[PDB]
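Notes for the one structure printed next.
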Amino acid sequence: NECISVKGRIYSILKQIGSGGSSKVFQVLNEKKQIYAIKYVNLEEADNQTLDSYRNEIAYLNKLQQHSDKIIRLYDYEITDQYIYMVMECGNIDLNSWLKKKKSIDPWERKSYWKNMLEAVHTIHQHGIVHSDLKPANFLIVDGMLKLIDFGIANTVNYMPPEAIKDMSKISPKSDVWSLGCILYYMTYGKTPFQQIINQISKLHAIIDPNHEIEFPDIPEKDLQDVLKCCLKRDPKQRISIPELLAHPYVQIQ
Ligand SMILES: C[C@@H](Oc1cc(C(=O)N(C)C)ccc1Nc1nc(O[C@H]2CC[C@@](C)(O)CC2)c2c(Cl)c[nH]c2n1)C(F)(F)F
């Protein structure tokens, strides 16, 4: 029972979640027998651009607590020149890990998760943030509710949007839409739109190639087909927005 003190409360480390070096995440038990995830960042070897990115992310996380429960809760934290400890709610599992296991998903589960994803991502767009790099590992399943863990601020090409390829000034909220689209698309067809494309240079070229038509096979839910098609238009101006997705039949009508 290795221990950690945060703002005067003692946690018992149960185990580590994943690996990582510079940051580590741990499952812990407090005095009230409640589980929490504690993120540990070692700052010993970190420059100022890096520090400032960490500090900005903690600010947005702490600020957006009050605006949506589809952002992971942050109960407390400690920050010193040497380290950061952040006491968060524990998710069951990350969306990525889960998708790799699961064969099919209940359609109601899919829909419910989708709305969670939109509620989260909309909340960050409302505060001027665009993630730019959304993937399934950015979401954590907590009691059958998806919650967003990272804002992309702090320091697989399959979910990467055309705008972000054309850059490497042009990343807007529409870019996050493409990425959520990609994630929904796996959730409906078992693969991202370009998994089958082998080389990385080939994927990147297919994401931006107007002549590369994305397969949408027909499915019972014709509305879902339409959301996938709208998220995944190559021109951001043509591409559906999040406020529009929240008003879409897929989300609104059973
Ligand atoms: C309850 C279960 O929690 C998680 C398990 C798993 C799992 O099965 N993996 C990673 C294969 C994933 C997540 C669990 N919960 C989990 N994981 C987190 O961070 C993982 C760190 C490692 C990764 C790879 O960046 C994925 C996020 C956090 C954070 Cl920050 C806050 N709350 C969290 N809850 C535990 F491991 F604690 F038993």
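Note that chain A is numbered according to Swiss-Prot, with residues 515-669, 686-698, 709-794 shown in order.
Positions of Cβ are set from backbone N, Cα and C atoms, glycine also.
Taken from Swiss-Prot, the feature active site, proton acceptor applies to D647, supported by sequence analysis. In the three-state DSSP assignment, the secondary structure recorded for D647 (active site, proton acceptor) is coil. Sequence-distant neighbours of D647 (active site, proton acceptor) (same chain, 6+ apart, CB under 8 A from its CB) are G666, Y689, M690, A694, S719.
The annotation ATP binding site is assigned in Swiss-Prot to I531, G532, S533, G534, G535, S536, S537, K538, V539, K553. Secondary structure at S533 (ATP binding site), as computed by DSSP, is coil. Cβ neighbour count for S533 (ATP binding site) (all protein chains, 10 Å cutoff from its Cβ): 7.
When secondary structure is read from DSSP and collapsed to three states, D664 (mutagenesis position) falls in the coil class. Annotation of the mutagenesis experiment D664 to A in Swiss-Prot: Loss of kinase activity.
One mutagenesis experiment catalogued in Swiss-Prot, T686 to A, is accompanied by this note: Loss of kinase activity. A coil conformation is recorded for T686 (mutagenesis position) in the three-state DSSP classification, outside any helix or strand.
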Could you tell me the whole-number distance in Å between the Cα atoms of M698 and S709, where 10 residues in between were not modelled? 10
Output: those recorded positions from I531, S533, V539, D664 whose CB lies less than 6 Å from an atom of ligand 1, in sequence order; none if no residue fits. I531, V539
Other than its own, how many Cβ atoms are within 10 Å of the Cβ belonging to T686 (mutagenesis position)? 13
